[PDB]
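Visitor: First the structure, then my questions, so here it is.
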Amino acid sequence: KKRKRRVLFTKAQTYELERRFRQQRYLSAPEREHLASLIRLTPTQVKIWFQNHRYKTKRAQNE
DNA sequence: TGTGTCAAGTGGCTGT
DNA sequence: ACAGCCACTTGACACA
């Protein structure tokens, strides 16, 4: 029972995720498990940072 | 001296 | 029957 320690990605990992979202809003299963394998994060760690920029970018303009 | 942040987790609806 | 975002909160932690 791991206690969900927070987990951050190196700023270089994050740069490649900022990369795939700033270039594309929806990642397919092969595309997205490749960013996960270049930087060495797992696939669900990439898919989740993706769900986070779509609610935060749109919600910024509703503000 | 405590929140807001971060990423996950949660929780709830509609297509195909 | 199928499968999973889309938006709210928690659940640890970086901010100052």
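The residue numbers of chain A are those assigned by Swiss-Prot, with the residues present covering 544-606 sequentially.
Recorded method for this deposit: solution NMR.
A Cβ is built for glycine as well, from the same backbone N, Cα and C atoms used for every other residue.
Pasting the feature list from Swiss-Prot:
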- A:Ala579 to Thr: In vnd-29; disrupts neuroblast development (MUTAGEN)
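Help me picture these features in the structure, burial and contacts included.
Guide: The Cβ neighbour count for A:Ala579 (mutagenesis position), using a 10 Å radius and every protein chain shown, is 20. According to its DSSP assignment, A:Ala579 (mutagenesis position) is helical.
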